[PDB]
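Notes for the one structure printed next.
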Number of protein chains: 2
Amino acid sequence: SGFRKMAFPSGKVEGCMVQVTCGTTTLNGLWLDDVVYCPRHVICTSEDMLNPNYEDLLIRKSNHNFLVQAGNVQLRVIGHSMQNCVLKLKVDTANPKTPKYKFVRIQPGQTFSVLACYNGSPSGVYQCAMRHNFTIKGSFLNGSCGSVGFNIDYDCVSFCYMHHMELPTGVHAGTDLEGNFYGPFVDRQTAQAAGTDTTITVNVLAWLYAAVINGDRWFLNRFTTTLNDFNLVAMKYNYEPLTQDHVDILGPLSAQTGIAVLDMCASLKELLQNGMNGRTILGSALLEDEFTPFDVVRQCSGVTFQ
Amino acid sequence: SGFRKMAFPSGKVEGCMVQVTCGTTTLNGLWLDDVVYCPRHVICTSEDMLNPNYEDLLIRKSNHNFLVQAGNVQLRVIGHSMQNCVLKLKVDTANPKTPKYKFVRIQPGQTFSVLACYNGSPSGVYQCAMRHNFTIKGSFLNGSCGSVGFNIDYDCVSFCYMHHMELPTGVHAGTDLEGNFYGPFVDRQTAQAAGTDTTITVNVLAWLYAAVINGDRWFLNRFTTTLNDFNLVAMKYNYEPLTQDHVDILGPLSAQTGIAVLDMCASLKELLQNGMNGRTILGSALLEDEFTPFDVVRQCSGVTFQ
Ligand SMILES: *C(=N)[C@H](C[C@@H]1CCNC1=O)NC(=O)[C@@H]1[C@@H]2[C@H](CN1C(=O)[C@@H](NC(=O)C(F)(F)F)C(C)(C)C)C2(C)C
Ligand SMILES: *C(=N)[C@H](C[C@@H]1CCNC1=O)NC(=O)[C@@H]1[C@@H]2[C@H](CN1C(=O)[C@@H](NC(=O)C(F)(F)F)C(C)(C)C)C2(C)C
């Protein structure tokens, strides 16, 4: 038993992390096969951060201007191109530790593990979710750019995030592995701020199911509710509307615990209107929306990865 | 910026995880060099779990009775011995992925990362701390025994825990890598329960320092206090007494933020007596005691590992 914020094993991702240096700027890069992916602001000095012209700055740089280290071995760059906000440095050596990987763009509310890296070396791993304002509540410092977010399916690593910058109130923004920013954010040091963030309702219900599996069933009531009635209360408390797709996704959790999805919605409605009254659910005094239904199933069924 | 429950990268530990099967029981094993470490109840059936005689059961088993798989390759066992509660199966092949490792026994209050594994394959990684009752608030299921807890120092992996069993109220107990149980627990299916657990005071203060580094400074007051006065209030709220060693350990955090340790103790004293009044610290509505001062420094300074 027991429920924790489990992150995916980082072994496969660790073998792909390299250090990319251009001039004086240094940050992390993702080495897959013979292509290294890194944020495009490596070619920027501190003075260029305000109003950078990335296309203009990439003109003045050649292949030898990019310094890539894979541990204690320097990788020879034989080509370079820019796709959106990420650089693709082609190297003469393919990474022998490249796993089966995919480039995916996640939707808001989905979770993934972030491998925080500095100077090409991993510092730690933690799970995170893409909030509805297209930000993440991560932990990044100077030089952490290039750290990637990933999901693992058996032996397949689904890369879905690359850290690029930090927004006010301590939130972070980034791009997919194709360089496209999540949300209306640009890679320049200007006045930017994330929009209002809503609570992922489907993740809250899944987290409540994990509580029932673990024996914490004090919040369950004897009432039921319709989808429309629950959503109207959810709108007041800045909760995302619960679609039929979310209900169908929560099906396996509903079947395992013997509690209908709408019955769990009635219990959640009482919690929103009345609070927890000083009680904790799974040791947390606040409702948790960073656990997808897949995460609950994976954590409570012991799903492993090759 | 940002503060999360960061776990150590699991790449080095993943290469040491193997599956150990004896008869019908299957669990995880740690493969370091030519020795495989696993819990000793692999030689037990479901009927032996009540009152097992591990020495008696190991008599009736030979080297070929132990089935060890390293992925899709079976390892030939050429020797076996029991040290306390862990088996040492000697194999003909040394693990090529064995990193620089140490066997350490941690003290209560110290944190470490747990790599939850099933059938020799990793399921996830999460940080945890040894509570003062010698238990951990982990997440384990059937077959999770043999999962190890570890700490990483540069390139050195300090193994400090091996999961063995689950106690009531969803807490878990285990041994070091030498087979010695943490606390007064035995590896048999009998009536056992953990003692009263206290809140690790030094970890709470370190977590408060991380809040100050991240800008959350609403809880800071203008008062100071002595060590004795703070401890007396701490005893009432089931908080561990703050020794001088804890104060000296919190030194780097005190110097970085410009706040004296005793000044932070006065702020903590107010929080214990008055509560948070509906406010959150680092997004948490409850005080967190699972972050050692080293964890705060490592997280806030970006300490990496080879
Ligand atoms: C990459 N190594 C850093 C890591 C940042 C810095 C501290 N926490 C992080 O995640 N990324 C940056 O320096 C990016 C980058 C320039 C500026 N930047 C920022 O994160 C800045 N914030 C913004 O630009 C904002 F808030 F408007 F989005 C900073 C002032 C440093 C927080 C570029 C090229 C956009
Ligand atoms: C190893 N794979 C399992 C994993 C357990 C089971 C569910 N969560 C876990 O951590 N470990 C065990 O089955 C151990 C083991 C026998 C029984 N056991 C227990 O955890 C039992 N609890 C106790 O014995 C208690 F509470 F008294 F400490 C159980 C009833 C399964 C929770 C042996 C050989 C001690």
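Using the numbering of Swiss-Prot, the residues shown for chain A are 3264-3569, in order.
When the header is checked for method, it gives X-ray crystallography, 2.8 Å.
Note that Cβ sites are derived from N, Cα and C of the backbone, with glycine treated the same way.
Under DSSP, A:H3304 (active site, for 3CL-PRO activity) is assigned to a helix (H, G or I) in the three-state scheme. Residues annotated as active site, for 3CL-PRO activity in Swiss-Prot: A:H3304 (among others).
Of all Cβ atoms in the protein chains displayed, 16 besides its own lie within 10 Å of the Cβ of A:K3353 (variant position). Swiss-Prot documents A:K3353 to R as a naturally occurring variant and attaches the note In strain: Beta/B.1.351.
Secondary structure at A:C3408 (active site, for 3CL-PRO activity), as computed by DSSP, is coil. Same-chain residues at least 6 positions away in sequence with a Cβ under 8 Å from that of A:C3408 (active site, for 3CL-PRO activity) are, in sequence order, A:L3290, A:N3291, A:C3301, A:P3302, A:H3304, A:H3426, A:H3427, A:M3428. Per Swiss-Prot, the feature active site, for 3CL-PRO activity maps to A:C3408 (among others).
In the three-state DSSP reading, A:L3468 (variant position) counts as helix. Around the Cβ of A:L3468 (variant position), a 10 Å sphere holds 27 further Cβ atoms from the protein chains shown. Record note (Swiss-Prot) on the natural variant A:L3468 to V: In strain: Zeta/P.2.
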Residue pair A:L3468 (variant position), A:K3353 (variant position) - Cα distance, angstrom, rounded: 45
Contacting recorded positions, sequence order - A:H3304, A:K3353, A:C3408, A:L3468 vs ligand 1, Cβ under 6 Å: A:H3304, A:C3408
DSSP three-state assignment for A:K3353 (variant position): strand
Other CB atoms, at most 10 A from the CB of A:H3304 (active site, for 3CL-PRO activity): 23
